[PDB]
Each structure stands twice: as C-alpha cells, then as structure tokens.
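Enquirer: The structure is given below, and queries will be raised subsequently.
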Amino acid sequence: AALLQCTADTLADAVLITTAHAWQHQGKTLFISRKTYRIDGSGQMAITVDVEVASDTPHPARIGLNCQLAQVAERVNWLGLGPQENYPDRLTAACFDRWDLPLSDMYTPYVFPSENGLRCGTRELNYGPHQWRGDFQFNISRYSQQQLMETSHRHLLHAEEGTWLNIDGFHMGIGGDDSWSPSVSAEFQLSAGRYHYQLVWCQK
Amino acid sequence: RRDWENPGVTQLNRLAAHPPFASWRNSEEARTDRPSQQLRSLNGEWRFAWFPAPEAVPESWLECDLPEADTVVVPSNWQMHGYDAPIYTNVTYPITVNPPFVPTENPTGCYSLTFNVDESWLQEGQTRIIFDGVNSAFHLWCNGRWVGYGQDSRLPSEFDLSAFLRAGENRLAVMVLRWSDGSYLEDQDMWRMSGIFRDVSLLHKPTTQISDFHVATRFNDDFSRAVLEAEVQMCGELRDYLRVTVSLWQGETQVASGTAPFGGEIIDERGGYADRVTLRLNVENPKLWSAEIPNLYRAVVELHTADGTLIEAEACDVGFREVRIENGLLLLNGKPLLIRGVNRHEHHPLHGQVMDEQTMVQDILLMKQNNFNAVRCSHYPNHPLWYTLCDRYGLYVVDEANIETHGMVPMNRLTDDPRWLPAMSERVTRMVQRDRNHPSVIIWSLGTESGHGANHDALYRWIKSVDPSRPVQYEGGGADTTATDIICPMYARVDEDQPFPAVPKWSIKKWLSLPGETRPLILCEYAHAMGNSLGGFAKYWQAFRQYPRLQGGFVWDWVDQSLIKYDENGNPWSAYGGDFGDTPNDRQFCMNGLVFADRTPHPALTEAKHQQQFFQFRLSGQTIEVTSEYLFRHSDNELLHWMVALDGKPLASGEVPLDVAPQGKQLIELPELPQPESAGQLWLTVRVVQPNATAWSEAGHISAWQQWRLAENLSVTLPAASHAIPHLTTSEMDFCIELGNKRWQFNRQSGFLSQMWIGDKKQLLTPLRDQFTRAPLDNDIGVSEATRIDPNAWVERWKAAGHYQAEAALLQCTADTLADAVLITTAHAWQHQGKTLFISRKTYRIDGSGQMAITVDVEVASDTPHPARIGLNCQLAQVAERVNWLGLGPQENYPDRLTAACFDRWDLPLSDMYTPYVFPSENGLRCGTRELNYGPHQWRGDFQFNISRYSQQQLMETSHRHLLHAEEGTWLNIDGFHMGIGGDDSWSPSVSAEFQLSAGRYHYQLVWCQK
Ligand SMILES: O=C1O[C@H](CO)[C@H](O)[C@H](O)[C@H]1O
Ligand SMILES: [Mg+2]
Ligand SMILES: [Mg+2]
Ligand SMILES: [Mg+2]
Ligand code: NA
Ligand code: NA
Ligand code: NA
Ligand code: NA
Ligand code: NA
C-alpha cells in the first residue's frame, strides 16, 4: 500500500479523515482505495470506501478491510445470512435473521486450511463491545488469512492473539463445478472495476 | 347471388393459377428477360366512384361512365385517396364476427377503364386480363357483360376476355367490395384497406400454349452434379408435330438443352398425360444459389413445331439449391443455415399497401446492408416482383399463404371446419402454383394465427406431396403441431418459460429437447421492435450460435406501418391507429419496425446488424482470431481494420486483409503497441470493411466490428491542488458557495442545488433533482390492444406505487467548510401517501478548482416496483449546438441494447441526441459515459444520459412526435443506473431480471465543472 492522501477536517459536529492508497506491483497500480472516516458526536465512525480495480489485473478475491482486534469474546451475534458459512455463489440455503454463535462456530475446520467461515448479506455484526453496521460479508476467527494460506493441515493451526476480522464489501464466488480449472461463474467474479461500500463502527 | 357471403364461392370463371407468364414470341427476349409485346400493363388513370354498398351501384355504370366518378391512379387503395377511412385493428375483426356474413353497409369501389385492343389480338389466340391484387373481392364486367368473380386479396385473379373484347375501344367495369367472406381469412395485424392495389395487365397467348411448367433441381452428395427436371404442360389442340425444348443458360452460354414431343410416362392403368412432358438436363459442377452468392441460370421453355417454328416461349431464373431437414437441422446445399431474418409487410406511408420496385429495392439493400439474409412474407403472398428481387439480390424467403383468423374464438373455429377447407386450400394451392419456381423461396407457410385446425393438416400434406423440395412451417396451435416441419414460435424467450395453457411458449433452449422432440427451431417472430426496443436482442444470438438446432428467427418487424397526414400548413406527420377516425382501433401497435415508414432507421437496426454479423472475434494476448460464419463464400471482399485508442485518442492503427474460408478461422498477430504515457483505458476496435462495391453495397461498407479493453493504467498522480479556497455564505433559506465569480446556490427548504452562476449568467431553469421515472416506452405500457389495460405492465405498477407522484421530503441539509472546499450534505425521502419509496443521500464538494463532486447513495424499498432509473435531472438554461462525450455511441443505446455501441469520443448536433419515435417516450440515452460536454458544462464519472429540448413530462404527455415543442433551455437526465428497455414482446413485462434495478442500494458519483 502506497499512501497518496491523508487529511483531516473539523466539521460542525464531527471530524472527517480522508485517505487514498494505491497498491502497486513492479510499477503496476493494481488497486486504488479512497476512504472517508466521519466520527460524530455520538461516537459513531462512518467509513466510506470506493475502490478502483485495474481492468487488466486478475479480478480480486475480495474487496474489504481487515484488522486483528485485541478483544477475544465468547460469542458472535449478527443480523444476516446464516447460521452456517455461506458465500455469494453458495448462500441459497442460508436464511436472513438474528444469529448468535460461539466464536468457534465461525470457523470451518477444513482439513486443508483456506478462507472460511464467511457470512453474507449482513447488516449488523456484534463482537464484544463492537458493532459494525452496513451491508457486508464477514468472517471472524483466531486465524489470520496469512496463517491459513501458510498452513497445510488444520491440526497445525494456532490461535493468534486477539480476533482477526475480515469485513468485505464484496467477495468472489468459491466455484466448484470442478476443482482443477477456474470454475467461478462470471456473475460472481469481481469485475465491475469500481466498487463502493460503507460501514459504521461503534460501541454498544 | 351474394357470392361475397359464401365461403363456397371463392371465384367464378377464374383461370388456373400458374408461374409468371409473358408469352414471348422471340426466344432471345425470353432468355434475356426483355419486355414482351404480348404482356400489356393497364396501370395508369382509371375512373373511380365510391358507394356505401353494392346495392347502391347504378346499373347504367355497366355500360356508361358515371359523370360523378373521379379519375384516379391504379393500382391504389381508395382510403389513400380519401374516399373512406383506413382502419387499424390488430386482433379484433373490423366487422362484426358473424361468418360468412359481412356488413350490409359494404364500401364498394367502382373502377372502370376505357382502353383500346388491337384486332390482331382478337383474330387469334387468347386474351386474358390479370389482376395481381384486388382487396377483398370483386365482380368483373367487360363491355357490359359479366365475366367473373374473385377472392383472396393477395394472389392474381385471371379471366379470359377473348369473347368479350372487340377491336378498338372497350370498357372494363370492376366492382370491388371492401368486405367479403374472404375477410374472415384476412385478419392480419395491419391497416385494413381495399381496392385494386396491385398491377393490372393483359396477356395474349396462342390457342396452343404453355399452360404451366415446374422446374426442379436435384443433386448428388457433394453437389458436384445436378439434374434439372422441367415438367411442361400445354393447352390447345395436340398435334404430333408439337415439341417442347428446355434450354439452360448461364449468362450468354447455353449449358444444357433438351427436346421432346408431348406425352408423359405411364402413370396408372389409364396411361399418362398426353398434354405434358418432362425434360431432364444434366448439369456438371453447377454454380450454387444461396443468399451469400445468388448464382442464377436462365431456363427457357419453348413450345414449337418439329421443323423449328416457334409458337411461344416462357422462362424463369433458376437457382441451383437444395433445401432439406436432416437430423434435426435445416440445411441449404448441405450446410446448416443461421437465419438472420425479419418479417416484412408491404407498406408505404403515402401509397398504403401498393408496392413499387424502388421501395422494394430500398428495403432489400438496407436488409442486406444490416446483415439480414432472410425475410418472411408476413402474412400473405407478395407482389410478384418481390421474389424476382430476392432471387437476384439473394435473400431466403418464407412464402406465406394469405390466411389469418386471429379474431375468431377459439382461434381455430374456421380452420377446423371442413366448410372452410375449400377457401383455405385455394389460398395455399394457388400460392404454390404461382411461386414454386423461385429459388429464393425455401420454406412454405400455411399462414398465421389461425390456431391449429384439421384443414391445416390436410394442406400441410398437400404441399409435402406436391413440392417435396421445400419444408412447410406453421406456428398456430403451439408452434410445434403436426402441421409444421420446424418449431416456429412467436416471441418465445431464450431462457424463460411462458407456460400458457394449451399453447405454452417454452424457453427456446428448453423447447428443442422436450421428450421426443427433434425438429429445428426458427422463431417466425421474435424481438418485437416496437418503439424504443430490441432490449435483450444479444441474448438470442448468443443462444443461436451456441445451439446447433436453434437456427435463428425473423424479427418483428421491418417497417413502421405509420401513415402520412397533413396539418393546416401542409406539413406531413406520421399517423397511427385512430388518427383517421377509425374505431375501434389499436393505436400505435401498427408501428413495430426497425425502420421508420420512410425507411429512416430506428436505433435498434444497428443492434441487429452487429449481432447478425458474419464474422466472430476472439482476442488472446496480441492475437485476434477471426471466425467466418459464411457457409459458402471465402472472405474475398473483406479487410480487417484495427485501431487502439486511449480514452478516444488514437494511439495506433492498421489494416490486414482477411482470407478466411467459410466456417474457417484466421489468426491475426497485432504488432507491438507503444504503451501510452498518461493514465487511462486503452481500447481496441476492429472493423471489417468491404473494399469493393457489390450489387448491394458501396465500397468501404462496414459489415462487422468488435471492441476489447486492453491495458489500463490507473491515475495515481494526484493533480496540483489550486490555491483558491471556496467560500460558504449562509442564510436562513440558502447555502451559497462562492469561488472567484462563480456561485452555487443550495435551497435549504428544498435541499437541492437550485441555481448556479457564472458571473451574471444563470445556469439552471429548474433545480437539480433526483429522478426515478421515465416517460414510458411502448414496452413499459405493454398492450397489444388499445382497449385492454393491464395492472401487470411496468407503467401501471410504477403509477400505482406512486412513482410519478412521489414528492421529495427533505430529511437533512447541512454545510461544512473544509481546508480546501465546501461540503454540502443532504438527505431526501420520496414518499407516496405515507410510504417511503426511495431515500437519497448526497454530498456536494466544491473545491478551489471549481469542481463540484456529487456523491449519491440511494435506498429503494424492496417492496416497491423496481424504478425505471436512478439519476438526476435539471433543465439547463443553455442551448448549445453540439454534444460531445467519451462513452458508448454514437447512436442511442440502453443497458440491454448497447452491444452495437462503441466506446469512443463522439460529437453530434443536439438534434441527433433525440430519437423521433412516432409515439414519444424516454429516448436518446447513451450508456457507459465517462465524460459529457455541452456548452460551458462538463460532467465526468460513469453514467448514462440523454439530453434534449423535451422534458420527460412532455414526452409522456404527448401521443405524437409532431406535437412536441422544444422547451426553454435543455433538459438533462444523468443516470447512475437505468432499467432495461426489454422487447421480447410488447404486451407483457419483458425486461430481464439482470436489467431491473433491484439491488436495493445504489451508488454513483459525478463531477460537474465548467470548460
Ligand atoms: O404475433 C404477432 O405479433 C405482432 C405484434 O405486433 C403482429 O401482430 C404479428 O402480425 C403477429 O403474428
Ligand atoms: Mg364467397
Ligand atoms: Mg394476428
Ligand atoms: Mg425495370
Ligand atoms: Na492453506
Ligand atoms: Na444454431
Ligand atoms: Na403490430
Ligand atoms: Na479479402
Ligand atoms: Na408519450
């Protein structure tokens, strides 16, 4: 990530932070992320994200944000599709409702570790004192994406400090028509070029 | 005898049907198709008188010209001369349904002609009169004596006048009835007119004559050898010295010839036809006929004496081709066809249903120029010249019998009734007898919309028995009955089923594999082109190409059936149903064409041309793969032009000759491309150009094109921020932004940008507000009948939900000062009687560079019908001459109809950004636009837009385009999103799910600034 902009303005009843980053690889600008963070007097932080994706770079696996929370709570409560793991091209079975599960159930123990536990069509997520609102996809666990891709067997994974949260505005399909050739259908590939999503982070 | 109210009497004393005759008495004239002294035209000025009913016609008219009669031009429709009104009704019969009776008040057209006949014509031989088309029935008199009667408005009626004529002056008396029992079989969706609308002529034949002749061509497996079989029939006295010679010519070279006396082979216990003979000619390596290469030979049929004296000669153009269905595929010369067809009615805005060569040629040229290779004679046999033109220019033809009983209840009430079998059979058998020698005709049709009756099965078999060389199709009763060799549905969709009881319209892909089904499927009607339409056209062609047995279809239809009327100043305007006081009527439903009545193209025509292209392309790295969809010809008049441009700026281009065999592929390796400096998206555009002119196109004609996004370099270098800082002025009623001498005014009561100033000049006539509606397209209204409303139509759903009445409610309006700009935030709720339809949240950021960045996020209640659009609109004070934009164009294009449009820098006059659809509606949109320039304004982003002097309000309030008036300033509609236009049909919701704005939440951003 290469910082292009980072400003801060004081508004009538809030503080507005504006940023812009570009992800490059060997001189090639892969992505551009432009965000605004609006923190008002109610304590709510409204995050607006607009991403540009080079039309000639392979369509990205996801477009979101991530961070490792210091908090490690027993339960995860969300208003969205569930209760089980569901992805854009595999969510017909999931139902929209208020779900509450122990953190462990938010992780799918695939023998060969990979991205897992995602939940789509979520308007509200609650973890510890945190609450995220909007229209997003998310997965939450004690395992970072990095560890998952570097680990070959599930019994070799180790809970990291805190809880890793991945909040996606958009997420690519998982496919499966076969597992030895690209099988994600065009309609589930992130090829729009420009993406937008907004999230509100606050304490409950 | 009221013969016009008896389906049993379809004619009296009418001669047998037959192929086009000219009775040449010179073999050379026959070969070269020169005019014949024996075939005289009686077209020109005639005497005409209109009467309310046949009982009102004075008997003195049979022998003397009526002093009150007028002198009019024939052929013509008397409605076009104003004697009575033409009627436009779709399904409902124009007369009370009470077969076989018609109204006692039956408009009667009394035509009469005084002409000269030379004695030489009456001293020997036979003199017949030929009426190519009389609508709908008539009685004929000659010099006061009754000759005969005839029905079927679309086929010639011939009568022998040999014993009625006298040397010198003669007078014809023709009483044409507008309505007859024949009208029950002519319920086509078109203007209901009448009169002597096709040519009238006199033909002299020797007593001993050629009375009929059939030409057939069969081949071996590889078409390297053919046999031309010609059966010839004669009338008159048989003599042993009589002979028939059939010669086949290619240009001026005779390639084959055969001679023989009359006397066919033994056929049954009673012998054979002593008055017929069949000649068989062997042809090696014949040049084959196709729409691709319309090779034609000439066959001359000579009746003569053994010692060489010619009696008479007849002839026809011969196209060597085989049509057959094998293993579920329609094949022409052994190859599976892909029908790029269209339905075509014989219509002229001024002359009505009278056809002329110039209009016919114009249509064929436009059709071929727009990649059509086939036409359906919807829904009757056409003017005879039409087939001659199709044979020569090269178009596959579906010849259709003049039978449609759409208004009956049920639809097959007459066609299943043996009492109507005779009337129906003549409409079928006489068509075949007339056009069976035309190579362009490859399929026979039993008519249209008459349900499925036993009469159809009988006639289907009659054709199969009489002419095995052509498949027979018929859509009535479910499109796949036992009376059709081809599954020929009307408006069946690609993926979606329409399970109507009894006659469901299955997705065409699903239809092909229904248990036990094996026939090919070719839609006889699809992509209803009414008004702003043809949305989803590309979906049909992707399917046609992927599925072998989906062999195309015929678009409905070619030309708007609008008619010309004039205002008080003599200015002509396009009229439709009801504009002539005709009622009941189905208003604008008569206009469903790809081109306007004057043949000016509708935007949809370019979409058809592109999807029907004969060359397909694929790109891999720097290699272009060109695939030919031609079946017989090599690309010997094609060159590929390619060009790369960065945001409209030419970077590199070149040409490469195309040398692709039919169905073959050619790989073209593009040179090294100099990576551009500035950021932006590189676009590759290829076009196939025909360097040499053809019989149907001018040199340089573009027949195909395609575009691809190449490399893209995102702009990361932030622009040098200006030094100026916008200023915010706050009052109780407004938030005013000031930069230099520029001002932006936001009303605090309404929450909208109400005005903008460039010094002392105002920029808006109306505030900039959100818009979620569009003046309804014909597809939005969805009605095939003027009297039948519909709560399911998109327009009715939008109206009922209060979309057109939605009032904006300000929820918030704030202003904040930033380090280098002023930020305006607003939120509005659009509601209808307590129900919130949409919520719009916006932010306007004006910086020191004078740029106003507008961010718009909209919420759409899930339970409200999906909106027609999601954008903003305003009436600009300015009126500029040109419109310049970087986006899809140059022509009008919508989300489900923009594959033909190309991304580039376009620049047109304001007038061209408005499409003059006779029935006004939302129009002129251009999608995928990144920059728009008009006057001192420039909008940037990624939107769709239309700009004109007509507000959406006037458009939806006006029924005719000539009634539109330019408004002050210019109306601009900038949409972040716009709903598909649809068109699979225009009488039920047809916009596909993926083109409906159902996401619930939308986001789009625009930058407005001066230039
Ligand atoms: O099914 C049909 O649809 C068209 C609607 O314009 C027109 O009425 C055609 O003649 C008819 O065959
Ligand atoms: Mg009759
Ligand atoms: Mg009809
Ligand atoms: Mg001519
Ligand atoms: Na792994
Ligand atoms: Na096909
Ligand atoms: Na119509
Ligand atoms: Na060529
Ligand atoms: Na209108």
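Throughout, chain B uses Swiss-Prot numbering, with the displayed residues spanning 14-1024 in order.
Heads up, header says this was done by X-ray crystallography, 2.0 Å.
Including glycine, each Cβ sits where the backbone N, Cα and C put it.
Pulled these from Swiss-Prot:
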{"type": "ACT_SITE", "residues": "B:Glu462", "note": "active site, proton donor"}
{"type": "ACT_SITE", "residues": "B:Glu538", "note": "active site, nucleophile"}
{"type": "BINDING", "residues": "B:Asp202, B:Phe602, B:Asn605", "note": "Na(+) binding site"}
{"type": "BINDING", "residues": "B:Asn598", "note": "Mg(2+) 2 binding site"}
{"type": "MUTAGEN", "residues": "B:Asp202 to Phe", "note": "Obliterates all binding and catalysis"}
{"type": "MUTAGEN", "residues": "B:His392 to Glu, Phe or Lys", "note": "Essentially inactive unless very rapid purification. Causes very large destabilizations of the transition state"}
{"type": "MUTAGEN", "residues": "B:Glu538 to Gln", "note": "10000-fold decrease in the beta-galactosidase activity"}
{"type": "MUTAGEN", "residues": "B:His541 to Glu, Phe or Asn", "note": "Poorly reactive with galactosyl substrates. Less stable to heat than wild-type"}
{"type": "MUTAGEN", "residues": "B:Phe602 to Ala", "note": "Decreases the stability of the loop 794-804"}
{"type": "MUTAGEN", "residues": "B:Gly795 to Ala", "note": "It forces the apoenzyme to adopt the closed rather than the open conformation. Reduces the binding affinity"}
{"type": "MUTAGEN", "residues": "B:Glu798 to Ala or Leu", "note": "The catalytic efficiency is not increased, when the sodium concentration increases"}
{"type": "MUTAGEN", "residues": "B:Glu798 to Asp or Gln", "note": "Small increase of the catalytic efficiency, when the sodium concentration increases"}
{"type": "MUTAGEN", "residues": "B:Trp1000 to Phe, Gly, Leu or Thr", "note": "Decreases affinity for substrate"}
Enquirer: Can you tell me which mutagenesis positions out of B:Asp202, B:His392, B:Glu538, B:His541, B:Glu798 are within 10 A of B:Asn605 (Na(+) binding site) by Cα, answering none if there aren't any?
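Expert: Hits: B:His541.
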Enquirer: Excluding B:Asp202, B:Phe602, B:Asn605, please set out which residues of the same chain place their CB within 8 Å of the center of the CB atoms of the Na(+) site, keeping sequence order.
Expert: B:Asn103, B:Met203, B:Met543, B:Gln574, B:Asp599, B:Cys603, B:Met604, B:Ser797
Enquirer: Considering only the recorded positions B:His392, B:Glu462, B:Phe602, B:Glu798, B:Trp1000, which possess a Cβ situated under 6 angstroms from at least one atom of ligand 3?
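Expert: Only B:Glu462 qualify.
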Enquirer: Going by a 10 angstroms cut-off between Cβ atoms, which of the mutagenesis positions B:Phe602, B:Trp1000 has the sparsest surroundings?
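Expert: Counting other Cβ atoms within 10 Å of each of the mutagenesis positions B:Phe602, B:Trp1000, the minimum falls on B:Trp1000.
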Enquirer: Mind pulling out which recorded positions among B:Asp202, B:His392, B:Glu462, B:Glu538, B:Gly795 sit under 8 Å from chain A, Cβ to Cβ?
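Expert: Near chain A, no listed recorded positions qualify.
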Enquirer: Which of the three DSSP-derived classes (helix, strand, coil) applies to B:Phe602 (mutagenesis position)?
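Expert: DSSP call for B:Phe602 (mutagenesis position): helix.
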Enquirer: Those recorded positions, B:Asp202, B:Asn598, B:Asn605, B:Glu798, B:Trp1000: which ones have a Cβ sitting under 6 Å from ligand 1?
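Expert: Only B:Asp202, B:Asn605 meet the Cβ criterion.
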Enquirer: What recorded positions in B:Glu462, B:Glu538, B:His541, B:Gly795, B:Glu798 place CB under 6 Å from ligand 7?
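Expert: Passing the 6 Å Cβ check against ligand 7: none.
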Enquirer: Work out how many Å separate B:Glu538 (mutagenesis position) and B:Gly795 (mutagenesis position) at their Cα atoms, rounded off.
Expert: 17
Enquirer: Express the distance between the Cα positions of B:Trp1000 (mutagenesis position) and B:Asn598 (Mg(2+) 2 binding site) as a whole number of Å.
Expert: 16
Enquirer: At the level of the C-alpha atoms, what whole-angstrom distance separates B:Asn598 (Mg(2+) 2 binding site) and B:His392 (mutagenesis position)?
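Expert: About 20 Å separate the Cα atoms of these two residues.
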Enquirer: In DSSP terms, helix, strand or coil for B:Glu538 (mutagenesis position)?
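Expert: In the DSSP reduction, B:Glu538 (mutagenesis position) maps to strand.
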Enquirer: Kindly assign B:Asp202 (mutagenesis position) to one of the three DSSP-derived states: helix, strand or coil.
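Expert: DSSP call for B:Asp202 (mutagenesis position): coil, neither helix nor strand.
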Enquirer: By a simple count of other Cβ atoms within 10 Å, which of B:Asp202, B:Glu462, B:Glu538, B:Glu798, the recorded positions in the record, is least packed?
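Expert: With the recorded positions B:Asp202, B:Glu462, B:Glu538, B:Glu798, fewest surrounding Cβ atoms within 10 Å: B:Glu798.
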